[PDB]
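Novice: Here you go, one structure.
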Number of protein chains: 2
Amino acid sequence: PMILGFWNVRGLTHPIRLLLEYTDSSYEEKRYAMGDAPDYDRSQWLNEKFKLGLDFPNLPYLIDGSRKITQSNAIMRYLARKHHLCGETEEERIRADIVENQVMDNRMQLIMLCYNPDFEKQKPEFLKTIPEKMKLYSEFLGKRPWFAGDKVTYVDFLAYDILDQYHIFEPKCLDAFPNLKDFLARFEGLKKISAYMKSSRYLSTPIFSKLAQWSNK
Amino acid sequence: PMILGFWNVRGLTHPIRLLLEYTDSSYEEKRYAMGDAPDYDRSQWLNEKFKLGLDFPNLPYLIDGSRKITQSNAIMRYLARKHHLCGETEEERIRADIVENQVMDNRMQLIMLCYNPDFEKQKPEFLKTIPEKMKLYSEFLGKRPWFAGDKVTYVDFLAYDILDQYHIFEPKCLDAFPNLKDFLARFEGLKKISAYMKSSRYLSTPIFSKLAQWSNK
Ligand SMILES: N[C@@H](CCC(=O)N[C@@H](CS[C@@H]1c2ccccc2-c2ccccc2[C@H]1O)C(=O)NCC(=O)O)C(=O)O
Ligand SMILES: N[C@@H](CCC(=O)N[C@@H](CS[C@@H]1c2ccccc2-c2ccccc2[C@H]1O)C(=O)NCC(=O)O)C(=O)O
């Protein structure tokens, strides 16, 4: 089958695992473990980093026969093309493009905070910024059922993940945004998703590696 | 015409300024200035950030008729689709997907180094990771004229920019990789490119804002 490699955390790989399940892909996973502080040993990965034939070795990676991919967005697009889960008109394409990239930004902002030695003192400032990020997603989605238009596309998988993470981080963050709360429930409502969430494979937390200041164990 | 908005620095917009020229696009730019220390006023932008009707306001932005786009990668792909500068086959799409995302990683690595107060401190070590970064681009490219394959595609504008930047940072970083040096000369040799580099509109430095520790002026 296809091999997905990543750390044994949700990290930035949730969308992929979700999309592999949604599409009924036949895949196996390799979940590398990181050791504990203070050294946070990475040897399980490092032992094979340069042995897998990857052009730009990194995690996550996807091996699909002779096809070897790295970079999460490139893996997401590869599986989207295979399964017809890309936008179909220019307008959906542009919406898809923007959201892909915007998710990445919002993901990096969370990371910078959670790996900041000053997490606890930085936290208050970060919180204040949340309602503005969510408003932008709320107004972008509006009354559409999904981010790109009328049909699920790979970008709903990225959007779900990041909205779900901010929601774990600040549970009351979606209170003001009905259509967001509704998008979460709709997504989780998809038959394949629903069934995966009850599976042995489901990995929602920790979100971050042991190095982080939040959701690290 | 189209409007490109961004700071008056090369930043991460080089690839879009290059592509507008290559495609002979009719564009004007709004180059925002940041005031100087100690408050580095961003008011010129901030006064209109939410008045442009962008979905997720940011810089760069492109306005193209009724289309309004943010996210540099999204602007790049929009222009690529508009001018047929995308990969044509599955192998070329995958190669483009990976490179697009890898360039962003290598970009963030540089930015992250350049915005650290401990810059001078960190240079040395950063300087040793370079050989390995270049080697990967070099092997990936191999004997091909362009990164996706047989034809110039938008990712070549991305690859050009980051190899250019690394080369400004470490003038000798490419002596070991002649195919990369050849790629820089072939890109710069493109007709519309050459003319742009001698024009008043060309902005190859500074790279970073006044905030930065290198290429900040
Ligand atoms: N742009 C690329 C990003 C590739 C990359 O940096 N990968 C990390 C793991 S991803 C990492 C992470 C590691 C552990 C736990 C969490 C994270 C995480 C979470 C959210 C967002 C970013 C992160 C990141 O901090 C990794 O360990 N790489 C193998 C290595 O360096 O040898 C992508 O989109 O695919
Ligand atoms: N992922 C997005 C990124 C959008 C974004 O963060 N833009 C920065 C300017 S880009 C910035 C920069 C500002 C000044 C000088 C240099 C940089 C820079 C250079 C290289 C790489 C990244 C950077 C960045 O540090 C900004 O000032 N935004 C307006 C605002 O937030 O209100 C994209 O790909 O387009």
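We're sticking with Swiss-Prot numbering for chain B, so the shown stretch reads 2-218, in order.
Looking at the header, which is where the method is noted, we find X-ray crystallography, 1.9 Å.
Just so you know, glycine gets a Cβ as well, placed from its N, Cα and C.
Checked Swiss-Prot, it gives:
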MUTAGEN   B:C87 to S  No change in activity
DOMAIN    B:90-208  domain 'GST C-terminal'
MUTAGEN   B:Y116 to F  Reduces enzyme activity about 100-fold
BINDING   B:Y116  substrate binding site
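Situate these features within the shown structure.
Specialist: Non-local neighbourhood of B:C87 (mutagenesis position): B:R78, B:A81, B:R94, B:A97, B:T154, B:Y155, each in the same chain, at least six residues away, with C-beta under 8 Å from its C-beta.
B:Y116 (mutagenesis position) falls outside any helix or strand according to DSSP and counts as coil.
Within the same chain, residues at least six positions away from B:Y116 (mutagenesis position) with a Cβ under 8 Å of its Cβ are B:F209, B:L212, B:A213, B:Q214.
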Novice: For the domain 'GST C-terminal' (B:90-208), DSSP counts of helix, strand and coil?
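Specialist: Looking at the domain 'GST C-terminal' (B:90-208) with DSSP, the answer is 82 helix, 0 strand, 37 coil.
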